[PDB]
Number of protein chains: 4
Amino acid sequence: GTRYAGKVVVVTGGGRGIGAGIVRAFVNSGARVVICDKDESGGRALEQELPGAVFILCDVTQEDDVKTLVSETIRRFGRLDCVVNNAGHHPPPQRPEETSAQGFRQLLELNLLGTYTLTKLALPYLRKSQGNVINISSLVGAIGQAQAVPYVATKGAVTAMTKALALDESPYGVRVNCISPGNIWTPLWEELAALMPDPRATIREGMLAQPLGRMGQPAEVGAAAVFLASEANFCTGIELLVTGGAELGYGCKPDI
Amino acid sequence: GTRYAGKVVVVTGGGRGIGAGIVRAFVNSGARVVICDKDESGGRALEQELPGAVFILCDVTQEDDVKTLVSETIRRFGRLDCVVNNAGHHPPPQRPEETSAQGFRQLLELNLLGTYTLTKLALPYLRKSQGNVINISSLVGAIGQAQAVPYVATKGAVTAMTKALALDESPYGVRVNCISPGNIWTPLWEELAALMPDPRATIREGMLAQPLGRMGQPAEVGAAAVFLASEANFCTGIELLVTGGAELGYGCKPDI
Amino acid sequence: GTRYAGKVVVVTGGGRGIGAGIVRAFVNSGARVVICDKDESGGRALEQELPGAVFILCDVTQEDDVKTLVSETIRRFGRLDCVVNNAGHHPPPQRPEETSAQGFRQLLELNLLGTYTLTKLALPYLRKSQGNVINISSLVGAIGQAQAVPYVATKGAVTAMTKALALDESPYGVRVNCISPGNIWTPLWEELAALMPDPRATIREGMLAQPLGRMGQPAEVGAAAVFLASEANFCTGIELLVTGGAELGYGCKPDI
Amino acid sequence: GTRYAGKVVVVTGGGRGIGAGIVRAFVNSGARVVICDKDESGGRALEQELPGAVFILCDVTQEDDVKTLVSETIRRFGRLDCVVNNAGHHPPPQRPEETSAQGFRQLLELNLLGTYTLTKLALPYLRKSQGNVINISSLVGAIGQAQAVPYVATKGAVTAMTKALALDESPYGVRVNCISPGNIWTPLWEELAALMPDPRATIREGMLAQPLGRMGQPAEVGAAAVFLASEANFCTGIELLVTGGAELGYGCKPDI
Ligand SMILES: NC(=O)c1ccc[n+]([C@@H]2O[C@H](COP(=O)([O-])OP(=O)(O)OC[C@H]3O[C@@H](n4cnc5c(N)ncnc54)[C@H](O)[C@@H]3O)[C@@H](O)[C@H]2O)c1
Ligand SMILES: NC(=O)c1ccc[n+]([C@@H]2O[C@H](COP(=O)([O-])OP(=O)(O)OC[C@H]3O[C@@H](n4cnc5c(N)ncnc54)[C@H](O)[C@@H]3O)[C@@H](O)[C@H]2O)c1
Ligand SMILES: NC(=O)c1ccc[n+]([C@@H]2O[C@H](COP(=O)([O-])OP(=O)(O)OC[C@H]3O[C@@H](n4cnc5c(N)ncnc54)[C@H](O)[C@@H]3O)[C@@H](O)[C@H]2O)c1
Ligand SMILES: NC(=O)c1ccc[n+]([C@@H]2O[C@H](COP(=O)([O-])OP(=O)(O)OC[C@H]3O[C@@H](n4cnc5c(N)ncnc54)[C@H](O)[C@@H]3O)[C@@H](O)[C@H]2O)c1
Ligand SMILES: Oc1cc(Oc2cccc(-c3cccc(O)c3F)n2)ccc1F
Ligand SMILES: Oc1cc(Oc2cccc(-c3cccc(O)c3F)n2)ccc1F
Ligand SMILES: Oc1cc(Oc2cccc(-c3cccc(O)c3F)n2)ccc1F
Ligand SMILES: Oc1cc(Oc2cccc(-c3cccc(O)c3F)n2)ccc1F
Ligand SMILES: OC[C@H]1O[C@@H](O)[C@H](O)[C@@H](O)[C@@H]1O
Ligand SMILES: OC[C@H]1O[C@@H](O)[C@H](O)[C@@H](O)[C@@H]1O
Ligand SMILES: OC[C@H]1O[C@@H](O)[C@H](O)[C@@H](O)[C@@H]1O
Ligand SMILES: OC[C@H]1O[C@@H](O)[C@H](O)[C@@H](O)[C@@H]1O
Ligand code: NA
Ligand code: NA
Ligand code: NA
Ligand code: NA
């Protein structure tokens, strides 16, 4: 209730899924939270539910939406301590020959450039507060995934960008870190599975891809984010894996 | 004060340095802590200072000392939730030709096999409590260090062993993680620097090896350990870097 | 002279620097090489110098240039075995607040989407030949670099995309790998250094960033590419570091 | 036939499996090779088969055997250019509680300290020739394996030690690299599979653990070793993965 008291946090894509879990974790740590989302439904309800959270409609691909997000956060709360760049999307499975450069550009706009834009607009305020940036990347940026060339590329970019920005902002006392979740049970996961021939088999395989034998929860990503914001004062440029061990060991992926 | 309430933690090498910082962090989180050390001086004083911590003399290279450590922890506190394998040593700088197989074996006994032995003896109790293991490795296991072949090898072993054991213990609900610190200001760091021709220059270089421009503190490693024990329920087999960004970018290490 | 005899290779950005070194290495291995470049000067001279190499003017950011590159390679040589995606650029040092989303998009077009486009257009022919893709990424995609947020992000994307595509193309026998060079002495390196206040000091620091004490040569990247094409039949999705050890150890990047 | 002509190479464990593949690759590159093995059967036959290879009986865990190996190589051939530390063993699957500290020490003696000892004794000669060291580690040192805590730890140690030694030997022009194979079809693989309830199912799973859908060959590890010795002049401290993509993507390893 006090580990991040007095602090102001912006969470993009905070209306459902991982983002909502991060919002809840920060509120529970004593922070005031601005929920940014392009969809009103979840975020508005979350603002009614949580004292200490408010909702601002903002599409992170629209530069003027993001400018207004930052200026309204400062106008309403007087400071900015942490930006969590969580908004992102995973397209349906797509074989490489079924992808397009224009779909790839669109996905870069959301998963990479939206993170870049908010971070850039927020950094002057983060420098004043010795605040920090937390980017939500993905394990698959590090190890790859099948039928997801554009998505994987966007997350490799986010993880790398996190390290570059950590170097650039270190002289100013602003830490920049990322979290790479594995399979987290969210509405995106449920929507992707529903597209498959056997959604139940897809979900079962998703649970068993982790040594821990289940998928992760938004609250577990949220606790990692609160740690990075509030207690990881010597961590910058790290990639914190929240994956249940999926990257470990051999699996289902004589010498001729 | 309550994030790890009711839990029992063993910290090896807990009498000074990083270990003492981890002890303090766990006590502050509400746990009872057993301080294991081969040196009475720091650990006994820490037991007097901290309600909730007690000291047990134990050299982790001596199997019967470790057996007694575990059986006394259970006899006195009734459960075991977390083992922090922190005891270890860094020899003075040694060029490869100045090392010996027998010095290498001795360092393996402490930095690797002591961690192995306590973990093995503790695992039956950790399974009962769905507890966890935290090994203190080192950034240099991942990236190397000059004049430290044996030390580097021992830490590469610890980090790898953490992943193997995480796979083996996942079916039983026991997580196994490691922390890889960079330069942390401790009595070991101070003792190593005092051996150098210009200790002050060695310390200054140590501070500047991190983008953050300072060395880390035992309390920062301690906060990472408390996160891994108490809030990282979907993390297993991870290497949590607490290094101030030392692994990032180019440094001081035309084409002929 | 025979390790890649009978094979046809396309090298983008092959007119100078690393690309020209890769062209020479493949010609020396017995392959026929198509030099792609947006600049006529170096590539045309290279075509006159090397029997077995020909030059095709092609800007990899222009989809119809790339379509013609592939169709002319097939029309003239009857097969395609290897694509080396080397074309790319490093902007001058830019602090994060001096970058723009539109500059970032432009750099993505070259360093990431040009690689994507040629690969996509080439893959039907690579499947027929059980050929392979080699992407030239950068060490800084993995470890970060200062004053280079957009560049670093593009190379993290390339390395990640390499892994995704390796997964997707494995059933078809097409390997996809990348090379991550460190400091290689090329016209780009020389042009960037000339912008600095003391170019000589910048170059000296560049040599000393590697434990080997020099920068690398285009011929060394070329030999790595020939290995990946011709002899690495069980390697797919790898990142082959050609960096002189720059990522190893501590450098120039008490606890307060 | 000439890429490593005039050079002298020592391959430990060269009598069968990967080691024999490395021996053959170096002979085919024009080098003279000393086959070291503790077993006479395979190595003696290989010496009869290959002009340019000779067999020396040597157990790498016995320091005086290794001293004689080096002194006989110099006496007979006048120089030493490359050491390949391939000798090693994988115990049968062992749950953590079934391992022992004394078995762990024994495995460290072979997989880690034998590599250390030969390297140390060879380095004075490698400095004279600006030669290089190649250690055969394992992918599982990096990602873990189930039922193999001691083996995994030994290979994490080898990979880390490679980086440390690369730093130490860089001023002297001696490169130190490792190869991390995945599943390679060798007599060790066949012997381990024969211990399983269904050896055929174990082998089938082993083939399918790689995106490439087969296991690797000793000749493929051998080609990687020849590349590292003869053409990778700007590579030091690298871990070259020869794994068929096993580390990529998700596999067989809702949120409660
Ligand atoms: N779920 C997983 O398994 C998983 C794994 C790894 C990484 N991730 C990453 O975690 C993040 C959140 O994923 P999730 O599963 O919670 O997704 P989700 O679809 O359940 O929730 C995403 C939220 O972001 C919002 N959003 C989307 N586009 C936006 C835009 N342009 N501007 C503002 N808000 C926008 C959506 O409206 C939604 O509320 C994403 O970056 C995703 O890539 C998810
Ligand atoms: N200080 C750093 O910069 C740094 C960096 C990376 C990793 N580490 C690791 O962190 C750990 C702690 O290092 P530190 O700097 O705090 O060291 P330290 O020497 O200051 O403290 C180590 C403690 O361990 C105890 N210990 C040593 N051998 C023991 C044994 N056989 N049995 C029981 N206790 C024993 C010592 O008595 C001491 O109290 C070590 O594993 C070290 O390798 C330290
Ligand atoms: N030089 C280094 O230290 C270094 C380090 C790591 C990675 N790299 C990468 O290696 C690659 C080559 O770098 P370099 O140093 O040789 O650069 P360079 O500038 O010396 O040569 C690049 C070549 O690519 C061509 N090119 C540029 N844009 C193109 C386009 N749109 N279409 C076609 N050709 C185009 C240029 O005309 C030139 O001939 C780049 O991808 C770079 O990011 C270089
Ligand atoms: N086969 C795989 O899938 C695989 C995968 C990753 C790593 N590796 C590593 O590759 C190396 C070779 O493995 P392999 O599968 O070819 O094994 P193998 O058992 O088929 O051959 C090993 C050879 O080393 C010799 N050897 C063993 N102990 C020795 C000693 N004390 N002194 C000298 N020689 C000794 C054996 O007699 C034998 O000829 C090992 O280090 C192993 O850990 C193998
Ligand atoms: O970033 C990630 C996003 C994820 O979303 C989902 C959800 C359901 C299925 C899939 C999926 C699995 C295999 C291939 C593929 O293209 C997928 F989209 N990903 C899953 C894991 C991640 F690390
Ligand atoms: O595990 C580590 C242990 C460390 O201890 C120290 C302390 C002072 C100096 C050194 C040191 C620096 C360079 C070479 C060397 O051999 C050293 F011991 N390490 C420093 C960093 C780590 F990641
Ligand atoms: O991809 C790379 C590209 C490189 O180009 C150059 C050349 C000269 C200077 C720099 C440079 C150094 C520090 C910061 C920065 O922004 C630079 F551009 N990079 C150097 C290393 C790489 F890995
Ligand atoms: O170093 C390695 C050594 C290997 O040997 C073998 C051979 C057959 C089975 C196994 C194996 C598989 C799963 C668990 C386990 O304990 C094994 F030994 N490893 C396989 C892969 C490696 F990377
Ligand atoms: O839709 C899948 C899951 O999404 C998560 O974000 C919600 O917190 C869960 O209640 C829900 O089951
Ligand atoms: O000796 C160096 C440092 O060691 C740390 O463990 C102590 O907490 C500090 O008070 C001390 O300055
Ligand atoms: O311009 C720097 C260097 O670029 C390389 O590509 C050329 O091969 C060298 O001859 C030149 O010195
Ligand atoms: O025993 C399994 C395999 O081992 C390899 O080292 C040999 O080259 C193969 O001929 C054999 O099939
Ligand atoms: Na509210
Ligand atoms: Na006490
Ligand atoms: Na020509
Ligand atoms: Na012979």
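Here chain C follows Swiss-Prot for its numbers: 4-256, 266-268, in order, are the residues you see.
For all residues, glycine too, the Cβ spot is worked out from N, Cα and C.
In Swiss-Prot this protein carries:
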- C:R19, C:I21, C:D40, C:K41, C:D62, C:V63, C:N89, C:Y154, C:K158, C:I187, C:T189, C:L191: NAD(+) binding site (BINDING)
- C:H93 to A: Increases kcat for androst-5-en-3beta,17beta-diol and 17beta-estradioll (MUTAGEN)
- C:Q148 to A: The catalytic efficiency (kcat/Km) is 30-fold increase for 17beta-estradiol and 11-fold for androst-5-en-3beta,17beta-diol (MUTAGEN)
- C:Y154: active site, proton acceptor (ACT_SITE)
- C:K158 to A: Lacks of activity of testosterone 17-beta-dehydrogenase (NADP+) and estradiol 17-beta-dehydrogenase [NAD(P)+] activities (MUTAGEN)
- C:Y253 to A: Lacks of activity of testosterone 17-beta-dehydrogenase (NADP+) and estradiol 17-beta-dehydrogenase [NAD(P)+] activities (MUTAGEN)
- C:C255 to A: Does not affect kcat for androst-5-en-3beta,17beta-diol and 17beta-estradiol (MUTAGEN)
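Features recorded in Swiss-Prot, as mapped to the structure shown.
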{"residue": "C:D40", "record": "NAD(+) binding site", "CB count, 10 Å": "27"}
{"residue": "C:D62", "record": "NAD(+) binding site", "CB count, 10 Å": "18"}
{"residue": "C:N89", "record": "NAD(+) binding site", "CB count, 10 Å": "29"}
{"residue": "C:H93", "record": "mutagenesis position", "CB count, 10 Å": "20"}
{"residue": "C:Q148", "record": "mutagenesis position", "CB count, 10 Å": "23"}
{"residue": "C:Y154", "record": "active site, proton acceptor", "CB count, 10 Å": "26"}
{"residue": "C:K158", "record": "mutagenesis position", "CB count, 10 Å": "30"}
{"residue": "C:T189", "record": "NAD(+) binding site", "CB count, 10 Å": "22"}
{"residue": "C:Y253", "record": "mutagenesis position", "CB count, 10 Å": "25"}
{"residue": "C:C255", "record": "mutagenesis position", "CB count, 10 Å": "14"}
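When secondary structure is read from DSSP and collapsed to three states, C:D40 (NAD(+) binding site) falls in the strand class. Candidate recorded positions: C:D62, C:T189, C:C255. Not one of them has a Cβ under 6 Å from ligand 8. With an 8 Å limit on C-beta distances, the recorded positions from C:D62, C:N89, C:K158, C:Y253, C:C255 that reach chain A are C:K158. Distance across the unmodelled 9-residue segment, from the CA of C:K256 to the CA of C:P266, is 16 Å in the deposited entry. Put simply, C:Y154 is the one of the recorded positions C:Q148, C:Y154, C:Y253, C:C255 whose Cα lies nearest to the Cα of C:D40 (NAD(+) binding site). The subset of recorded positions C:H93, C:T189, C:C255 lying near chain B, with Cβ atoms under 8 Å apart, consists of C:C255.
Within the same chain, residues at least six positions away from C:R19 (NAD(+) binding site) with a Cβ under 8 Å of its Cβ are C:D40, C:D42, C:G45, C:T189, C:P190. Separation of the C-alpha atoms of C:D62 (NAD(+) binding site) and C:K158 (mutagenesis position): 19 Å, rounded to the nearest whole number. When Cα-Cα distances from C:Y253 (mutagenesis position) are compared across the recorded positions C:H93, C:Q148, C:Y154, C:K158, the shortest belongs to C:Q148.
Between the CA atoms of C:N89 (NAD(+) binding site) and C:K158 (mutagenesis position) there is a gap of 12 Å, rounded to the nearest whole number. For the pair C:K158 (mutagenesis position) and C:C255 (mutagenesis position), the C-alpha distance works out to 23 angstrom.
Nearest Cα neighbour of C:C255 (mutagenesis position) among the listed recorded positions (C:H93, C:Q148, C:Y154): C:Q148.
Largest CA to CA distance in the NAD(+) binding set (C:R19, C:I21, C:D40, C:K41, C:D62, C:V63, C:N89, C:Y154, C:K158, C:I187, C:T189, C:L191): 23 Å, whole number. Put simply, C:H93 (mutagenesis position) is 11 Å from C:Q148 (mutagenesis position) when counted between their Cα atoms. Checked against ligand 7, the recorded positions C:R19, C:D40, C:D62, C:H93, C:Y154, C:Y253 give C:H93 in sequence order as having a Cβ less than 6 Å away from one of its atoms.
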